[PDB]
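**Q** Sharing a structure here in structure tokens format.
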Amino acid sequence: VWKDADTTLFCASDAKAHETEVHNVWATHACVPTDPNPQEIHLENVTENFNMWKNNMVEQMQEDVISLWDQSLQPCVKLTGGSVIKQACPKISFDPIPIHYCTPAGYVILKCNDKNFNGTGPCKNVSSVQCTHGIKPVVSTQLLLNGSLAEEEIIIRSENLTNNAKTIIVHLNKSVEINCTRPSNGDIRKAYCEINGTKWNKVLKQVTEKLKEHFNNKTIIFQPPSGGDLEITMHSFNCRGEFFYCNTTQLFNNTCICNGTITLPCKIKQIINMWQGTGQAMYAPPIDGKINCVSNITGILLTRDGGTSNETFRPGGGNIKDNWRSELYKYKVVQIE
Amino acid sequence: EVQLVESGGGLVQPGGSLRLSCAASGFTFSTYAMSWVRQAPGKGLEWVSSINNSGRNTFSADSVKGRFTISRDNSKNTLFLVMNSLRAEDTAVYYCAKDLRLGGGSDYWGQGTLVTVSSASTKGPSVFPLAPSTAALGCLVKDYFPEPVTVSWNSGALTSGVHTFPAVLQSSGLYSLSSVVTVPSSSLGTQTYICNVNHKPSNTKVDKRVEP
Amino acid sequence: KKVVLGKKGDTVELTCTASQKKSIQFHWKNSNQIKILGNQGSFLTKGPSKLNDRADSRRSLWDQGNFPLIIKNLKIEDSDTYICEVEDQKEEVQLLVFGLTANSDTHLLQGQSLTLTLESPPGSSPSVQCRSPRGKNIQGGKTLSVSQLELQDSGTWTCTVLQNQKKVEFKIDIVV
Amino acid sequence: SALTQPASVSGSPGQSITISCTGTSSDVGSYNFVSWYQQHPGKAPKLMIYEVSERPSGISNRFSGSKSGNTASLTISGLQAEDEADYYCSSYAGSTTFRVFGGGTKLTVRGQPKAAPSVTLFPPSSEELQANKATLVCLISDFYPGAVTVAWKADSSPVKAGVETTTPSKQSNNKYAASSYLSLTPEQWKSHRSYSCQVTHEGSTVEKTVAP
Ligand SMILES: *[C@@H]1O[C@H](CO)[C@@H](O)[C@H](O)[C@H]1NC(C)=O
Ligand SMILES: *[C@@H]1O[C@H](CO)[C@@H](O)[C@H](O)[C@H]1NC(C)=O
Ligand SMILES: *[C@@H]1O[C@H](CO)[C@@H](O)[C@H](O)[C@H]1NC(C)=O
Ligand SMILES: *[C@@H]1O[C@H](CO)[C@@H](O)[C@H](O)[C@H]1NC(C)=O
Ligand SMILES: *[C@@H]1O[C@H](CO)[C@@H](O)[C@H](O)[C@H]1NC(C)=O
Ligand SMILES: *[C@@H]1O[C@H](CO)[C@@H](O)[C@H](O)[C@H]1NC(C)=O
Ligand SMILES: *[C@@H]1O[C@H](CO)[C@@H](O)[C@H](O)[C@H]1NC(C)=O
Ligand SMILES: *[C@@H]1O[C@H](CO)[C@@H](O)[C@H](O)[C@H]1NC(C)=O
Ligand SMILES: *[C@@H]1O[C@H](CO)[C@@H](O)[C@H](O)[C@H]1NC(C)=O
Ligand SMILES: *[C@@H]1O[C@H](CO)[C@@H](O)[C@H](O)[C@H]1NC(C)=O
């Protein structure tokens, strides 16, 4: 009746041709206009198998996001093996917009609607769509921001939970705001993120309880990342064109799982390691004024130590294909022709 | 300022192939969607294909599906159209176009490249003077294939009074046209008149002097 | 199974090669599944192992599908089997690290003894032989003694440790 | 054409004219990505309006676009001579059809007076005669409006075999010209007393005649 198959998917967006914001500039020319009445058809009585970990939709979104970043970011200096590239580095307008992934003729996208679907296995409530939901291509580590939520319980996704090297995606069912500010005026690189600790620790506590169901009720303990690059030992993200790096030691507080505002210390860095591929880039010092991003934390990226009565987890991230997975897990492409 | 120059068109047999190229300059090619749009002689515009900025995604009209492929080389500022299994109804001027947005309208268009799908042989014209009838004179550009031909007079120096006609397609399958100029009848036997004819498809370039 | 010998204090580079010549996910663990080092996309992560601050890779090579684990300042206890998980593969390499220590002083009077102790890990079965500056080879077990040293025993002694029909070599200067 | 436009519209200088473009609820009805292009003879399309009602920089504010339902409209106020051209609408049409164009509208700007055709008839050149060929050339110039019918005669009788005629187009001075051609052997040419070219414009006829 249909065949699993891969094809070249295109993107669609509500990008504006008059916007100087870089995602708009990219998407107006990478992606078609969104269709104003998207049809979704329930496949009555169908059970279908899915696998979020072998889904070429993720690879294609990855290529587009790299394309977007390669066009849009203007580092003063780009260092890659045998190459120092120098150019002008004016400040840009930067704020992610959603994009949708869509099939050409002959293919359709199947969507798993089982609320507690973990990403692999049979799905009992399947529909066909022309395009995904709108996904913001937000590039971050540790916390997944401005994404979709799980509809019922908190979900744990891993390619293989027993393999301590495989990243665990936690999909939250209630978001918690994180508010990051480099205030106006004066260590210009000093910033911070505020999180309501009551709301956060309640959610973290539910996360701990859910992980307990997968690890035979053992004590769940969080520890800071064990080492590596700053982009992944910190919660890193781009806020208005600036590269923020936020220390998350206090976010993952085992005593709390308090009450008050949690304040994470952040720094805006100019010399960064590039997520798109090998090498480093240098940017200009931060723009003047109040730099602020208020984001919804909708997911968490973790690794488990593995290798007694406890399991130890540490904030993860860096493989930006895990970011796309957290939103594409419910979709797969099939061939009808 | 934007420039787009098409090449690679010409004459091709039915069932044959061509590759059109468009050389882009004046803008950051890699940031724009691009399209090819065609126009058969005497007929309207038809969208053929479009390509997004990176070239990762392409879109083509049903009438060319499976035969034409659009692609681009962003390191060389070039857009291509590979065309296979051509038929008569593919004969057209093919324009390269820079798009306002993918799927949107095209704010800049090249001058286009003519593609003629035919088995008929290339053949340059014969050029005959049309002798002085105030005083009309001209040149008859006879029996050529394929289009186009250009005509000037005294090497671009003589422009008032000049009209060059569109071609007739004879039942032979060959084209003919004429160019004419009306001049001060007193000036004959003092001004030399010469039509400069060029049929680039056959490398025929001729200057004919037109005399009483 | 591949076996690589190293010397206490040196650096060793353990190789891991993928079939596709491009940067992809890999991870190095030891025999107890403790995570040593791997990647997350283009980023380097270092796991909770005891090798944390002496482990590195060569991230220039990742784009050619080569994901080495480089361990510096080797200790006897670094001896273990290491596993590189990449693609559907989990290749193993056993690392055995040896030290050779002079128990005696290295400056000695004529008539004294040279005495050496090979340091070796659990699950190795090595022996040592040493060649005098005169070219005399001498067979030891896990220690090696040369008694009644002479003036002409002054110089570089070249000791060879043998394990898994593989060798490693220690030079030791003695002064009588 | 997937979008429907009137084949022709006309106006006088200073008038306001409007060209419709009717599509369907999956193209004009679904998006606000309608563009309009102006095309003068022999030239590439030029974008006049995009996104229904936006004007590129440098386009006259005499041009405006609008939409109602599945019908878009181009409005040209204070009509000028140089607006005389072909106009095409176009829309996004979803991700499979992609871009659709209208069939085009020829816009003419009237005002000039009736002018009878000046007729010139050239006999065969002796060059063509010795190539054992012969074409009589009838050049029809400086007339308005832009239709004529021509009829050839030899000695007295119509002759329909051998005729090719162009459809009229603008000269530089904005009047029409046209050409008709009679091909024959050198035998036939030499056999009749005379040949005439006979142009009928607005019920009123101008003939020119030639003899060996
Ligand atoms: C769905 O299953 C029910 C029986 O449970 C049946 O009535 C119905 O027709 C099936 N639907 C389709 C599309 O076959
Ligand atoms: C299927 O999932 C959708 C979305 O969650 C919901 O509207 C619907 O009630 C479910 N249908 C069935 C038959 O379970
Ligand atoms: C996903 O569900 C499948 C059974 O459907 C189960 O095998 C798998 O372990 C689940 N994964 C997680 C991380 O719970
Ligand atoms: C979220 O998930 C947990 C189960 O993991 C459940 O206890 C809690 O009620 C859910 N929260 C909401 C807001 O639905
Ligand atoms: C899951 O991970 C474990 C532990 O590392 C491993 O033994 C097993 O082979 C893995 N499963 C699959 C399907 O690869
Ligand atoms: C964000 O934090 C800043 C600094 O404390 C504060 O001014 C602002 O009101 C906060 N905004 C929100 C929406 O919490
Ligand atoms: C923290 O969140 C709780 C839970 O909603 C809320 O009631 C409280 O007012 C918030 N704290 C602050 C400082 O706003
Ligand atoms: C994070 O802050 C903690 C608590 O102050 C500090 O000990 C730690 O080293 C910081 N981590 C990083 C990666 O900078
Ligand atoms: C953990 O939270 C407790 C209670 O608020 C606080 O005393 C402690 O300092 C926090 N520890 C860290 C490392 O942030
Ligand atoms: C998340 O989305 C909000 C709402 O658009 C935006 O203001 C904020 O900057 C976003 N966060 C990030 C990190 O892009």
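The residue numbers of chain C are those assigned by Swiss-Prot, with the residues present covering 26-201 sequentially.
Header entry for method reads X-ray crystallography, 1.9 Å.
Here the Cβ of each residue, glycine as well, is placed from N, Cα and C on the backbone.
Annotation source Swiss-Prot lists domain 'Ig-like V-type' at C:26-125. Quoting Swiss-Prot on the mutagenesis of C:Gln65 to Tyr: Increases the affinity for MHCII; when associated with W-70; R-85 and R-88. One entry in Swiss-Prot concerns the mutagenesis experiment C:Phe68 to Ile. Its note says: Abrogates the interaction with MHCII and T cell activation. Quoted from Swiss-Prot for the published mutagenesis C:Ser85 to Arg: Increases the affinity for MHCII; when associated with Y-65; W-70 and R-88. Quoting Swiss-Prot on the mutagenesis of C:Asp88 to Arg: Increases the affinity for MHCII; when associated with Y-65; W-70 and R-85.
Thinking about packing and proximity, how do these listed features fit into the structure?
**A** A sphere of 10 angstroms centred on the C-beta of C:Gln65 (mutagenesis position) encloses 25 other C-beta atoms. Under DSSP, C:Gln65 (mutagenesis position) is assigned to a strand (E or B) in the three-state scheme.
All protein chains considered, the CB of C:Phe68 (mutagenesis position) has 23 other CB atoms within 10 Å.
Long-range neighbours of C:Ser85 (mutagenesis position) (same chain, six or more residues apart, CB within less than 8 Å of its CB): none. In the three-state DSSP scheme, C:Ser85 (mutagenesis position) falls into the coil class.
Shown in sequence order, C:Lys46, C:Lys47, C:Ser48 are the residues of the chain, 6+ apart in sequence, with a C-beta less than 8 angstroms from the C-beta of C:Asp88 (mutagenesis position).
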**Q** Can you count helix, strand and coil residues in the domain 'Ig-like V-type' (C:26-125) using DSSP?
**A** 10 helix, 50 strand, 40 coil
